[PDB]
Amino acid sequence: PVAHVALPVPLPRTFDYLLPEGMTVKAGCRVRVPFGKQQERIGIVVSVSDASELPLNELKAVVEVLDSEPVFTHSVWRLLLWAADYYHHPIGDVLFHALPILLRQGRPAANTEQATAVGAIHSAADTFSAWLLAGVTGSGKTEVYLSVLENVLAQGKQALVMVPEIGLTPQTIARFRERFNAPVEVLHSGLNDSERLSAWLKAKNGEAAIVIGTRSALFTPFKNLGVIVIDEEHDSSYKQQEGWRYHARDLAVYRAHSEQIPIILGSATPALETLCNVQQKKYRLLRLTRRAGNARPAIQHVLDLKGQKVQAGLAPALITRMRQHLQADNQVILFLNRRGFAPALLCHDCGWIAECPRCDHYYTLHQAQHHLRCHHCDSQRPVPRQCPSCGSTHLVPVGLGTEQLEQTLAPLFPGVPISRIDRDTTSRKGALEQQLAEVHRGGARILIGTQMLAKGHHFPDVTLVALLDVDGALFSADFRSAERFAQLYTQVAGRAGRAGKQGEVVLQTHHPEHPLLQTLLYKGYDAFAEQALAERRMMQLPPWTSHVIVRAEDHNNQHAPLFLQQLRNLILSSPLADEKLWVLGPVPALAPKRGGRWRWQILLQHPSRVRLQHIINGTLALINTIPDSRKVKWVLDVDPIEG
Amino acid sequence: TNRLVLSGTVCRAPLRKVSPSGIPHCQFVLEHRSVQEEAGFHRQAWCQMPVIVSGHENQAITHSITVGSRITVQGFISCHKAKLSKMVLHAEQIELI
Amino acid sequence: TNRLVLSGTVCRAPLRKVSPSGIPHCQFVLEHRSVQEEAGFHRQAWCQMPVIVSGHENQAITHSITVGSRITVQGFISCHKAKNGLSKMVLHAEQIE
DNA sequence: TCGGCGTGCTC
DNA sequence: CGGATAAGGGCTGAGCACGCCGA
DNA sequence: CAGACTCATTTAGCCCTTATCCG
Ligand SMILES: [Zn+2]
Ligand SMILES: [Zn+2]
């Protein structure tokens, strides 16, 4: 017979090979098969048939069959096929991305509310029931997770736990190991190849009970899967943006649906699409707001910035409040989503500003290292002494950064230690721990940091949270920027105060009368989420429609526009396409130049995702008629999180 | 001590008017482009200077100041508020080339 | 040729906002009061031309300015840039008493 | 006379 | 002291025989 | 006082290079 073999090649076609007599294969079995006259690569058998497009005598033979048993389970294989068809990616790459690295070369396969929620989850058993846990930060999400996991393990099944970042794995595996006598295992890119293969084998055998990992742990087969748990589903780490661009949450929901197992999504700030599904009765919500253990909510204040004597970006009222809080032996934390000393260097004579030729972006100034660094291509440049245009020597730093803030708050506070944490100062694993060790010592301290302050780290001695330079989320072209800013603000403000001490939050902005800020400050995140969801319902947005963006990169900004215009013409000239389909013309992306190559995009909008998928499949089948398809890098991104 | 020497080309058109007191007045804007020294490093200097000469007899040069490779004006300088001409020049000595 | 000679008192306290890689700068405003006389009538000279001192060579003389003192600053005239066009006209001091 | 760059295909 | 292993980086997440053009 | 919507943080290939542990 003839066996269809998929190979790690960016082509949406499965090659056909002839099996010599005496050898049989099944679906999803690795086969060592020659490919040309270069090397005998490793492929995966998709299906076996009797007829081929080419003559049977023309086909080649297979050297050896690595495995007599499919590496993927039936559910995993079905999910892989469905994802490959849905994301319009070549099947071979999709299949090989879900395999361990060692197996790719053919190596031997070898409270009252909490109780009610737990009872409801237990009652809804042996059925595909998707649940969403929403509550204030600091609630008993981990307690509910432990309860549902022990209830599932009572039947002897397994469990899967997903976290957005690697750094959060120890803080939860410690609790899981303490509570549960059953073995647990981790699986992420941080581990070595042998450890990942051992985790894969243990999950397949079924000896391991709980598998904890990032989005790459979703493809691990399980002997008997009982429940899938997703923590912090709104994080952007679940969406891959390189190679195969899938979303972990959607694939996990599909896996739960196919296997008919409960799935629990927990997040303090649920995503807009999750809330839309909740409104659409697709999900079931559970609100566990219990004051996070009799903890008083923080006090929110808005301070006008116009017409104020700002000292290093701080208002006098903010300075007085910080001094008052520090006098009471309590730490203070300041949020500034910037890096370096100055975001740009400006000439005082002619207005010249240093700009990266490869990015069309202003260089960022670092004073400790004394150089100009680009934050988009990591280019290294020295600090200029004279302006290249006019020759003046009056270059002045402009803008505010964390390094400048740390430098300039030293004179204001005489005996208050200053601690700064960001990506620049956290290049070493031990560096993070010692800086967190200093914070845990208590006393008085000022913390300056980027959004790294919103991670799993919890500071029990901080009472005041101040946000600086929050502008940019109110005048952005992106429609998702407000949601992201609200999620970040809720995460940062949720850490203010403690059970005993009352927290205070101060926001500095030039537009205190903006409806967004007022709604987010004087009302909870849920009210803003509902208002934004209704507003998007009034418009046509991805929470209520389907968006597919075809990005194209050009080395000389010449072939991408014409290629995208031809693609748009093919999209419009198709019987599958209807009037309701909305396709935007070729326009530059939010970043017209990122790595020396221009970027252009096409946005496709349709109320139904299945119709859009059919249209895209037809167009992809019709791509071969488009000339000059080479020398242009283009990808398809389904449901983008940016742009 | 208040004096200025400046060399530059003319800009726009040289307006010539007669004051009610009988002293002719000429107003024009000078374009300057030169390189000077600043902290030991050479850099270019440029500015636009309106010149309002109020001479009577020695201002005969103004008849041929519309075209000139090098126009040099020397004398007193003083500026003033304008509630958009803030920096003005009203020297008397004018030299060509 | 761009050279300006001026004398007067100081209006605003000097500022010492330093620049990256050294090369400090001095920011202060000069106040000048004098009179001008010629054939026919007399003129008045008064405004607030700013003066800029750059480089570490002249740093030792920028001291003891305080708020008001009779000083003479020599140098050329150059313009600046801002959101309101020229928006000012500073003086690049070369020789200081 | 010889190296650098733009195409199909591999079952 | 040699083998095996852990940590870090730099472009790339398909590539080679073939034919054409400039040096 | 001098730029506007941003920025900034995150996980996951691949071959080549460098430094470290163990028998
Ligand atoms: Zn300049
Ligand atoms: Zn760059």
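Residue numbering in chain A adheres to Swiss-Prot, whereby the residues present occupy positions 2-111, 200-732 in order.
Even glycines carry a Cβ here, placed using N, Cα and C.
Secondary structure at A:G229 (ATP binding site), taken from DSSP and collapsed to helix, strand or coil, is coil. The ATP binding site feature in Swiss-Prot is assigned to A:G224, A:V225, A:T226, A:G227, A:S228, A:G229, A:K230, A:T231.
Mapped onto three states, the DSSP output places A:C476 (mutagenesis position) in coil. Non-local neighbourhood of A:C476 (mutagenesis position): A:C436, A:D438, A:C439, A:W441, A:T482, A:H483, A:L484, each in the same chain, at least six residues away, with C-beta under 8 Å from its C-beta. Marked as Zn(2+) 1 binding site by Swiss-Prot on the basis of a large-scale study or a structure entry: A:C436, A:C439, A:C476, A:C479.
DSSP assigns A:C448 (Zn(2+) 2 binding site) to coil, not to a helix or a strand. Summarising the annotation, Swiss-Prot assigns Zn(2+) 2 binding site to A:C445, A:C448, A:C463, A:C466 and lists a large-scale study or a structure entry as the type of evidence.
The domain 'Helicase C-terminal' annotation in Swiss-Prot covers A:447-638 and is backed by sequence analysis.
For A:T226 (mutagenesis position), the same-chain residues 6+ apart in sequence whose C-beta sits under 8 angstroms from its C-beta are A:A357, A:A381, A:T579, A:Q580, A:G583, A:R584. Under its mutagenesis annotations, Swiss-Prot gives A:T226 to V the following note: Strong decrease in ATPase and helicase activities. Does not affect DNA binding.
Counting only same-chain residues six or more apart in sequence, the Cβ atoms lying under 8 angstroms from the Cβ of A:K230 (mutagenesis position) belong to A:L222, A:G224, A:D320, A:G355, A:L377. Quoted from Swiss-Prot, the note on the mutagenesis of A:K230 to A is: Loss of ATPase and helicase, allows assembly of primosome and replication of phiX174 DNA, complements a deletion.
Mutagenesis annotation in Swiss-Prot: A:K230 to D, described as Loss of ATPase and helicase, allows assembly of primosome and replication of phiX174 DNA, does not complement a deletion. No change in DNA binding. Partially complements filmentation and UV sensitivity, loss of recombination-dependent DNA replication; the structure shown retains the original residue.
According to Swiss-Prot, the mutagenesis experiment A:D438 to A carries the following note: Binds and unwinds replication forks, strongly impairs PriB binding, PriB stimulation of helicase, and DnaB loading onto forks. Loss of PriB binding, PriB stimulation of helicase, and DnaB loading onto forks; when associated with 438-A-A-439. A:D438 (mutagenesis position) counts 24 other C-beta atoms within 10 Å of its own C-beta, drawing on all protein chains shown.
One entry in Swiss-Prot concerns the mutagenesis experiment A:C445 to G. Its note says: Normal ATPase activity, loss of helicase activity, 5-fold less primer synthesis. Residues near A:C445 (mutagenesis position) in space but far in sequence (CB under 8 A, at least 6 apart, same chain), listed by position: A:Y451, A:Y452, A:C463, A:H465, A:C466, A:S468.
According to Swiss-Prot, the mutagenesis experiment A:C476 to G carries the following note: Normal ATPase activity, 8 to 10-fold reduced helicase activity, 7-fold less primer synthesis, helicase and primer synthesis partially restored by Zn(2+).
DSSP assigns A:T482 (mutagenesis position) to coil in the three-state reduction, outside any helix or strand. For the mutagenesis result A:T482 to A, the note given in Swiss-Prot is Binds and unwinds replication forks, moderately impairs PriB binding, PriB stimulation of helicase, and DnaB loading onto forks.
In the three-state DSSP scheme, A:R584 (mutagenesis position) falls into the coil class. The mutagenesis experiment A:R584 to A is recorded by Swiss-Prot, whose note states: Does not affect DNA binding, but impairs ATPase activity.
For A:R698 (mutagenesis position), the same-chain residues lying six or more positions away in sequence with a CB closer than 8 A to its CB are A:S635. DSSP classifies A:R698 (mutagenesis position) as helix under the three-state reduction. Record note (Swiss-Prot) on the mutagenesis of A:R698 to A: About 10% reduced helicase activity, binds DNA normally.
In the deposited model, 88 residues between A:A111 and A:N200 are missing, and the Cα-Cα distance across the gap is 46 Å.
Compute the center of the Cβ atoms of A:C445, A:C448, A:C463, A:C466, which mark the site for Zn(2+) 2; besides them, the chain residues with Cβ within 8 Å of that center are A:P446, A:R447, A:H450, A:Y452, A:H464, A:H465, A:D467, A:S468. With the fewest other Cβ atoms inside 10 Å of its Cβ, the least crowded of the binding-site residues A:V225, A:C463, A:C466, A:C479 in this structure is A:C466. With a cut-off of under 6 Å between the Cβ and any atom of ligand 1, the mutagenesis positions A:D438, A:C476, A:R584 reduce to A:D438, A:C476. Among the recorded positions listed (A:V225, A:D438, A:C479), none has a CB atom closer than 6 Å to any atom of ligand 2. Straight-line distance linking the Cα atoms of A:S228 (ATP binding site) and A:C448 (Zn(2+) 2 binding site), rounded to a whole number, equals 43 Å. In the three-state DSSP scheme, A:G224 (ATP binding site) is classed as coil. Annotation for the recorded positions A:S228, A:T231, A:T482: lowest Cβ count within 10 Å of the residue's own Cβ, A:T231. For the pair formed by A:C479 (Zn(2+) 1 binding site) and A:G227 (ATP binding site), distance between Cα atoms is given as 56 Å, rounded to the nearest Å.
For the recorded site, A:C436 (Zn(2+) 1 binding site), the DSSP three-state label reads strand.
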